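Below is one structure; the comments refer to it alone.
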Amino acid sequence: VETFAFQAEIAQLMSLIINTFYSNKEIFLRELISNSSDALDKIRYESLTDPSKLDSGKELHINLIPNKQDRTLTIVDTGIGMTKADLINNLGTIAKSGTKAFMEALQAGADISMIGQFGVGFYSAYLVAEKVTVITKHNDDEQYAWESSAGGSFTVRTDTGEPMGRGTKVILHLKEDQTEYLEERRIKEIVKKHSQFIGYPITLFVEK
Ligand SMILES: Nc1nc(Cl)cc(-c2cc(OCCN3CCOCC3)c(Cl)cc2Cl)n1
């Protein structure tokens, strides 16, 4: 396991999302679902001008896997995925510009639900999650697991867990009081209301 520090502005954003009073937390699902859709758009394209990219799985989709036992909600996509570099730089250093653009817009009329407009929508996961684990596999690199419970740092290690083919799974280890996001009808409700017209199939797994 390697340990890295969040660039100071990214750390300030995460303390903000984690510590600000905002009751409309359900937007986090919309924001993960959009990120997934974007990454699937990206492998779709890269496969037109190259059909070998789908050698790692031709199905382009999004699965929603709640788990009451583990108290996790996992969003999985068969999108482009991230290489070691994307994972490290994106998540922990390069969101610097967007966070500034976002925090600069909050103290200027914006509200938290506008986070994705500045490309930092991933961090809205900290509204319901105490820990986020990201599993990713890029055609060009091996499988990685990124993790953070905030606190100014994150970890990157090689993923021992089952291979996924190509894609990303964001595992949200929910806060004690947000278990309603492990509920079929509640997930169904947020998707219908927020992600109704996503161009890839969204499957909500059932428990047991
Ligand atoms: N589902 C999914 N798939 C991929 Cl390939 C990436 C991500 C993802 C994207 C993120 O940010 C994208 C926008 N910017 C990219 C450059 O770095 C700043 C952010 C983030 Cl932050 C996290 C994930 Cl998991 N999620």
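Just so it is clear, chain A uses Swiss-Prot numbers, and the residues here are 17-224, in order.
Here the Cβ of each residue, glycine as well, is placed from N, Cα and C on the backbone.
The 10 Å shell around the Cβ of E47 (mutagenesis position) contains 22 further Cβ atoms across the protein chains shown. Secondary structure from DSSP puts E47 (mutagenesis position) in a helix. Quoted from Swiss-Prot, the note attached to the mutagenesis of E47 to A states: Strong ATP-binding. Strong interaction with HSF1, HIF1A, ERBB2, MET, KEAP1 and RHOBTB2. No effect on interaction with TSC1.
Secondary structure at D93 (mutagenesis position), taken from DSSP and collapsed to helix, strand or coil, is strand. For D93 (mutagenesis position), the same-chain residues 6+ apart in sequence whose C-beta sits under 8 angstroms from its C-beta are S52, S53, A55, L56, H77, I78, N79, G183, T184, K185, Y216. For the mutagenesis result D93 to A, the note given in Swiss-Prot is Impaired ATP-binding. Strong interaction with HIF1A, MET, KEAP1 and RHOBTB2. Loss of interaction with HSF1 and ERBB2. Los of interaction with TSC1.
The Cβ neighbour count for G97 (mutagenesis position), using a 10 Å radius and every protein chain shown, is 26. Here Swiss-Prot describes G97 to D as a published mutagenesis experiment; the accompanying note says: Abolishes ATPase activity.
Across the fold, the C-alpha of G97 (mutagenesis position) and the C-alpha of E47 (mutagenesis position) stand 17 Å from each other.
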